[PDB]
Amino acid sequence: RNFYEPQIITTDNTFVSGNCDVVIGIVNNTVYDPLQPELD
Amino acid sequence: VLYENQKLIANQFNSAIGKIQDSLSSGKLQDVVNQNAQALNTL
């Protein structure tokens, strides 16, 4: 928040709670799981 | 917790400002004025 330094949105820097129909402002954006490609 | 509860927290804040108005409408500033006035009058 204090210094601009962009990173890819992954499941390692976010968390989950609920379904995206109660928050107002839920941009449908693809979140990247690290294990899914690397394992496969 | 904020984001699924926005409208409620909203409503409570608006209602809280609502009652703050009536609470004010219905002394620590008055007292300094009163003290200065009484001292001038005795002088």
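Here chain A follows Swiss-Prot for its numbers: 1107-1146, in order, are the residues you see.
Each residue, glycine too, has its Cβ placed from N, Cα and C.
Quoted from Swiss-Prot, the note attached to the natural variant A:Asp1118 to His states: In strain: Alpha/B.1.1.7. In this structure, A:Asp1118 (variant position) belongs to neither helix nor strand by DSSP; it is coil. Taking Cβ-Cβ distances under 8 Å and a sequence separation of 6 or more, the neighbours of A:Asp1118 (variant position) in its chain are A:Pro1140.
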